[PDB]
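Asker: Before anything else, here's the structure in question.
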Amino acid sequence: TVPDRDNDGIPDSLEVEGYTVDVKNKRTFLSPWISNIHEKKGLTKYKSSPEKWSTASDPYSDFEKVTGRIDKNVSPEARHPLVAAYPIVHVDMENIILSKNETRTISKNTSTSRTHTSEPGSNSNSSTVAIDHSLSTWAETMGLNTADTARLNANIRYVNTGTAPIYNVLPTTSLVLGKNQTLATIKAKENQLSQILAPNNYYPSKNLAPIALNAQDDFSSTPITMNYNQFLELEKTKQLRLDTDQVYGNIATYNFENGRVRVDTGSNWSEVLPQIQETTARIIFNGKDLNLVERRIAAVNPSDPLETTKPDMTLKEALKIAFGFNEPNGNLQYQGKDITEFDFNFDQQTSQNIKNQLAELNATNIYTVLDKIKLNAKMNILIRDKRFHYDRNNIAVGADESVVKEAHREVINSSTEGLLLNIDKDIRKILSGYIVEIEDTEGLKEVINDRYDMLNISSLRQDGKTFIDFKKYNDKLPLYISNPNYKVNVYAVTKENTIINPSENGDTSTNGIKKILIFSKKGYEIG
Amino acid sequence: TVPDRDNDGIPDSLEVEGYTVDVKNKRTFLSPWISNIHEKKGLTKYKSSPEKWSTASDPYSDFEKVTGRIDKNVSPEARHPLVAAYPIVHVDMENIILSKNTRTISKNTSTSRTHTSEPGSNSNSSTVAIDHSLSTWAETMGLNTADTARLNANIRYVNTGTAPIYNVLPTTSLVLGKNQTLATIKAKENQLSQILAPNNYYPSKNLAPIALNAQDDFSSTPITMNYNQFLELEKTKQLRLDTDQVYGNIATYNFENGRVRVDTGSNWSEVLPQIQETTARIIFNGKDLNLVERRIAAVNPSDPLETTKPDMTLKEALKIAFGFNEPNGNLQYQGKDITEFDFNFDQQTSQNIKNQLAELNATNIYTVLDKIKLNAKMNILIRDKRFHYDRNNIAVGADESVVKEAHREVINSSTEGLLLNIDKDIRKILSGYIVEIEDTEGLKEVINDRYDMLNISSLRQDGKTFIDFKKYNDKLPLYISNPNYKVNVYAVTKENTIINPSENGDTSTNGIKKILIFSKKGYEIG
Amino acid sequence: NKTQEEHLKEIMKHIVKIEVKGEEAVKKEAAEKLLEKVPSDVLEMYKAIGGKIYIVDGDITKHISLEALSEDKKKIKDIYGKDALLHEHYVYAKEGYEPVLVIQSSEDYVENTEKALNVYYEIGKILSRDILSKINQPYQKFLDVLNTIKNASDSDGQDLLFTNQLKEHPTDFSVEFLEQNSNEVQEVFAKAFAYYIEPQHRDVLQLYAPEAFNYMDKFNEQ
Amino acid sequence: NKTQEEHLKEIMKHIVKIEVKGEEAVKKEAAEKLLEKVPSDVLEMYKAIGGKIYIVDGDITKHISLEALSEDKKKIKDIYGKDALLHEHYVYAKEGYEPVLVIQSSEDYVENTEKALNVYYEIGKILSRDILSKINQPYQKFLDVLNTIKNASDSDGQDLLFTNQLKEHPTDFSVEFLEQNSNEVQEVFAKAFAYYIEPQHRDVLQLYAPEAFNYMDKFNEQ
Ligand SMILES: [Ca+2]
Ligand SMILES: [Ca+2]
Ligand SMILES: [Ca+2]
Ligand SMILES: [Ca+2]
């Protein structure tokens, strides 16, 4: 009858020429693309490989995706045959506690962010942890003698930023200090927690208690220990690293007969992941909230016949289907934000490839030719917001002085007790804290908090806005205003301009810290 | 020869267009809907997905449900193909006892099921409130800074869902503060071989409760707190149970002898996450100020299989899920009009609603409930307006005015107390009462100036409440000095209730927000 | 060993309907199904003598082909011998030069075997008289089997077919009774007929009244 | 449950070829395969009125049986209503006293359903006019089905078959429109024809335009 080479449920001609699933009279229907009918209904035109049961080389067939006959936890974007459906799990540390191995202990909040490798593949996801260096000396407060030994504990959560869920299994994670000082190896207890970590979710959920390394109720748990020297480095760096593998267990599959979705013991993520990574182009995009979001699109590999049987994929197209971009009036953009607001970064090979395309395109500006740029399997593309400044892990650590001020340009209820203003969430990320100095009329300055670790005065308010507190480091007392004439200045510090330790001297002053003016008022009615 | 794509047993044409189940001459009859005929008989018009064996994505087919061929413990409302049949189990703590690992403390606890401003969590939770009335804690227990507290209590599992549980109980975490996991509560024997049906407790209320670390048991892991934790426990008088969703296997119906056995190849774990992604969730505290969660099969426009479901409106969902009804055009829940309830949405669902209303050229939602479409993953919260709610959506307050009307109807005022009839939904947001005697110039004297002496209110098998003046007036009636100046009485709302002395260590009643409910000069009137 | 799915198809086939002819149509269809059980052998002979088959609704008394004829006969007994008011029944045959049968219309004619049994009973009368009364003689053929029932162990057979009279008639049956009482002797034939015809009530006859069945079996097929 | 070997034979049967007729031959063969879908019922009637079928290569405009005729008609629209330059197409029918059809030759006539669909479309025209225009009257037979499409829930059917004109004609269809506009009314017939013929686009018609299919189905087989 009609050829279905891969036996996915879709005829060959449809997969190559275009198709879509429509519903008429509450009945699913797989039809050839018909512009005059389907565009109206806002339906999506699909194309996929006739010789791949799963064009993206994932556990779900092209048919199961486009039709909805699939694990409902598979992300919407991954319901597209050309977008891979797989988990991307990494560990999130919230708080950490250090003690002397038997008060006098330390409890700091940690800000861990998922990172990306300038390196190629690694078959692993990783995150970096940043420890709060604000006020509460460490080794001192802990009374750590050179012959001592430090104990470590923390609260963590697993987070899936992928397009497919995980069942009954958690990845093994390595807690690394420095370049390769593996402190601990974190595995899941019970071997089978019997839970689920769906895409875009945390485990345990944010409304539940976090997971603790060496739990209180548990006693046999292997304690995490550092020596005197390691601890010193830990204090010198205020930074750890989680290396989480890709052991995600078995896959929940769909069963036509009764529509049941059970875990297929004969289907494992371990045997499918390495195929995705070799047949897909990877695009990473921090546009939603300065968080690195990794996506993979089925791209042709010219040297591989089976792969050259895939639909042709352009950079513009990938962005639409993967990250939900759109061109309302000819202008490709991500929720009002034009592409021109984002940088493109490639690994070596993919970069060379692009250049050859541009050259062969007689084009110099890529932004004017995204619909002409072909993607190929194994390409690695990174797309970031131009405004912000990223570290070597592509994490927003700051921005331009002008843009910062622009966000505080919207004051609300100023006082002598503190300031309050609705401030863009995007910027708060790159901010470590604020400092406020009292300036004389002749040009004198008296910072109210002259320490590198007294910047934590900013606090989110559940009303949906931030509130700066002068009292916090002013002996719980409102900022005294001698003469309402000379202005009292206030301004924030960027995370990359943030100092975490006393200078070589031992100087704990605030001076030297690069800052960005965001507030100044004479003091009187103005103040 | 007739298309039955999902193999549930109901031809596609019927699932889409409308069908009903009728019994004529003691024989079951599934046939197309015919208003004039079936409306008379008070039958139900059913619509369902022809491409879903179970429209609600649960373990029971549309055919099994509507036809009765199913586990009889599946709630009546869940016999509707568009209403999900799944368990909602949470733990209920009744009493607690604290000792130093007599000299011990025994307090009664009031645990209530909560709802998350958060999204999903694949878990149900309850909050426990410890009685702070009279019997100091650490003092009575003689707890030195180097001590260590032992904890124990009696609990019951309660299923407020629409499907039963067999031979399995969920794991529960006892949490203090924000994330101080004190203990992890699992079921013993691994297989108790029992059943927790919807709307029931386990063990049943006529049986002994379950104790953490049982007397007869000795190996049980004792629950222990340090000095500091105990202090926080006393400062807050509140714990939290986080119960997961490991409900075990599902009892299925067999078409050979009607037997209902547990299918070892059918598990709640593999079905729950599908329900939660295809259904709209509505929570409703209308029956008794208790949060009751229900899920309705709602279309997901982007998902073909899902857009094959029947169209579902807000009005309809309320009827089939929570048993609302419109006797004379007015949608209501047992006499109570919708206008008596608030609507609260999570972010996304809220935005969706606004777009609908806007596109509807409507501003008032109450006048357009039959036009408002539901979509998979919607989260709606419906509460009684009369009250103020906390973060867990629990009735812990109300406006001064409403309280007064409740107390306005007095039945008898003496000096031994007060007697009147007051709504039960009010006794929920009240911790107790405080009574002062005011002079003719303004001299007021509280007859019980302690934060833990408001428990003068007392229920009664009569069904009415009686305020006792003797209780904290040293057993003796309220002695009036001059019948000229009045006696004032007023209730204290739970959100304004104080359970620990001020920073001063002050035990006074002043500062406590109170709400006038009485005042009589004292003479003949009083 | 039918799988669960297979059982499902069985029950659904019983439970699920689609196209519906509508109340009225079903009523007629039901009646038709009854007659299909009756061998045309007799039907043709009924119209042959001018036989009319009606399937009216509501009270039968309220009919055109049958007005108010002898209020006395409007007191009747069912196939079990229990009394009944005609205006509440659902079937009746007419004794006249122009024989005619009329029945009510119901969904019950495919559910209730009791009803069908009572209508086959009436038909039994039609034959026993309106088609047999003619050339009945010598009539000994059936006369002899009726005797075996009277005198024999087990009263059941005669508790099933005989009236509260023939049972108590001490003497054996005289070959003159059929003359004086062609009425009773044909009621029996009508009853035995009904039971043999009603497929599920057939074996009952074969059991409680082996002779009555043994005859009614041969009778028709040959 | 096909073993791995069995699956291998399936795919190899699709993938492995041996003897090859060579480019040119394949081109011709492909075209032939198309016509095989069209019922000879019409083919014979085409040659009957002097019908010629050509399968040229390259630009069709560059043909002998067709030189430079009215550059205007060299602006065309596909079966979807989108414009196109004739010299780039692959099919075309000719309106004249000597009707003639010519098409390009391609391997795509067995891969691309889009192309075939467009050629069956053209054939649809040939019939709708060059074979129907004759004894069309009274013509009411098809005229009545075209109406059901205009006025009815779901615009799809008319978004599929109707032009951006008939859709917007507010008034119902006058039995005079077919006269003034035999052109449009036959374009529709051509389209509906194409969809019914193209095996995979058939069910599409049955779904979006149940009536158009309901007719085109009966039409041919009888
Ligand atoms: Ca295919
Ligand atoms: Ca495919
Ligand atoms: Ca069905
Ligand atoms: Ca169904």
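Quick note: numbers on chain A are straight from Swiss-Prot, i.e. 203-304, 315-333, 354-368, 374-764, in order.
Keep in mind that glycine also has a Cβ here, set from the backbone N, Cα and C atoms.
Annotation comment: Swiss-Prot describes A:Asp206, A:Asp208, A:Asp210, A:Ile212, A:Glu217 as Ca(2+) 1 binding site, evidence class experimental evidence. The annotation Ca(2+) 2 binding site is assigned in Swiss-Prot to A:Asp208, A:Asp210, A:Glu217, A:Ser251, A:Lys254, A:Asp264 on the grounds of experimental evidence. According to Swiss-Prot, the mutagenesis experiment A:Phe231 to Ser carries the following note: Does not affect significantly interaction with LF, while it impairs tranlocation of LF. Annotation of the mutagenesis experiment A:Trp255 to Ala in Swiss-Prot: No effect on LF-binding ability and as toxic as the wild-type. A:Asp541 to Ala appears in Swiss-Prot as a published mutagenesis result, with the remark: Loss of heptamerization capability. According to Swiss-Prot, the mutagenesis experiment A:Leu716 to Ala carries the annotation: Decrease in toxicity due to decrease in cell binding.
Could you give the neighbours, burial and distances for every feature on this list?
Answerer: A:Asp210 (Ca(2+) 1 binding site) is surrounded by 24 other CB atoms, counting those within 10 A of its CB over all protein chains shown.
Take the CB of A:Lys254 (Ca(2+) 2 binding site) and look out to 10 A: across all protein chains shown you find 22 other CB atoms.
Sequence-distant neighbours of A:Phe231 (mutagenesis position) (same chain, 6+ apart, CB under 8 A from its CB) are A:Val223, A:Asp224, A:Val225.
Around A:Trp255 (mutagenesis position), taking its Cβ as the centre, 17 other Cβ atoms fall within 10 Å, counting all chains.
Just so you know, the Cβ of A:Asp541 (mutagenesis position) picks up 13 other Cβ atoms within 10 Å once every protein chain is counted. Following the DSSP three-state reduction, the secondary structure of A:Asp541 (mutagenesis position) is coil.
Long-range Cβ proximity for A:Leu716 (mutagenesis position), meaning a same-chain Cβ under 8 A and a gap of 6 or more residues, is found for A:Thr653, A:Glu654, A:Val673, A:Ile675, A:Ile685, A:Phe707, A:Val725. Following the DSSP three-state reduction, the secondary structure of A:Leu716 (mutagenesis position) is coil.
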Asker: Pop the Cα-Cα gap between A:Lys254 (Ca(2+) 2 binding site) and A:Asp210 (Ca(2+) 1 binding site) into the table, whole Å please.
Answerer: 8
Asker: Counting Cβ atoms within 10 Å across all protein chains shown, which of the binding-site residues A:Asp206, A:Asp208 comes out on top?
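Answerer: By the 10 Å Cβ neighbour count, A:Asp208 comes out on top.
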Asker: Relative to the Cβ of A:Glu217 (Ca(2+) 1 binding site), which residues of the same chain, six or more apart in sequence, are found under 8 Å away?
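Answerer: Same-chain residues close to A:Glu217 (Ca(2+) 1 binding site) (Cβ under 8 Å, separated by 6 or more) are A:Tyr248, A:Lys249, A:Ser250, A:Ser251, A:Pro252, A:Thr257, A:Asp264.
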Asker: List the residues of the same chain that sit at least 6 positions away from A:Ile212 (Ca(2+) 1 binding site) in sequence and have their Cβ under 8 Å from its Cβ, in sequence order, or write 'none'.
Answerer: A:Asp206, A:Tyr221, A:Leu232, A:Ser250, A:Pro252, A:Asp264, A:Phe265, A:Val268
Asker: I want the residues beyond A:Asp206, A:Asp208, A:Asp210, A:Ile212, A:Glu217 whose C-beta is within 8 angstroms of the mean position of the Ca(2+) 1 site's C-beta atoms, in chain order.
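Answerer: Checked against the 8 Å cutoff, the neighbours are A:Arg207, A:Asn209, A:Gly211, A:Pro213, A:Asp214, A:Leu216, A:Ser250, A:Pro252, A:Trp255, A:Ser263, A:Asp264, A:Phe265.
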Asker: Could you state the CA-to-CA distance between A:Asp541 (mutagenesis position) and A:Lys254 (Ca(2+) 2 binding site) to the nearest Å?
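Answerer: Per the Cα atoms, A:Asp541 (mutagenesis position) and A:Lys254 (Ca(2+) 2 binding site) stand 13 Å apart.
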Asker: If proximity means a C-beta under 8 angstroms from chain D, which of A:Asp206, A:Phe231, A:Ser251 count? These are the recorded positions.
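Answerer: From A:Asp206, A:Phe231, A:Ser251, the ones near chain D are A:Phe231.
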Asker: I'd like to know which of the recorded positions listed (A:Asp206, A:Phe231, A:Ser251, A:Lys254, A:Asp541, A:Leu716) lie near ligand 2, counting only a CB under 6 Å away.
Answerer: A:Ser251, A:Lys254
Asker: Which of the three DSSP states, helix, strand or coil, fits A:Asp264 (Ca(2+) 2 binding site)?
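Answerer: Looking at the DSSP assignment, A:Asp264 (Ca(2+) 2 binding site) belongs to a helix.
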Asker: Take the C-alpha atoms of A:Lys254 (Ca(2+) 2 binding site) and A:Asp208 (Ca(2+) 1 binding site) and report the distance between them in angstrom, rounded.
Answerer: 6
Asker: Which number gives the other C-beta atoms within 10 angstroms of the C-beta of A:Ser251 (Ca(2+) 2 binding site), all protein chains shown included?
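Answerer: Result for A:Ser251 (Ca(2+) 2 binding site): 28 neighbouring Cβ atoms inside 10 Å.
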Asker: Reported as an integer number of Å, what is the Cα distance between A:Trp255 (mutagenesis position) and A:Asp208 (Ca(2+) 1 binding site)?
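Answerer: Pair distance, Cα basis, whole Å: 5 Å.
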Asker: Please list the recorded positions from A:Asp208, A:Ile212, A:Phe231, A:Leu716 whose Cβ falls under 6 Å of any atom in ligand 1.
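Answerer: Going through A:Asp208, A:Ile212, A:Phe231, A:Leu716 in sequence order, those close to ligand 1 turn out to be A:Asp208, A:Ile212.
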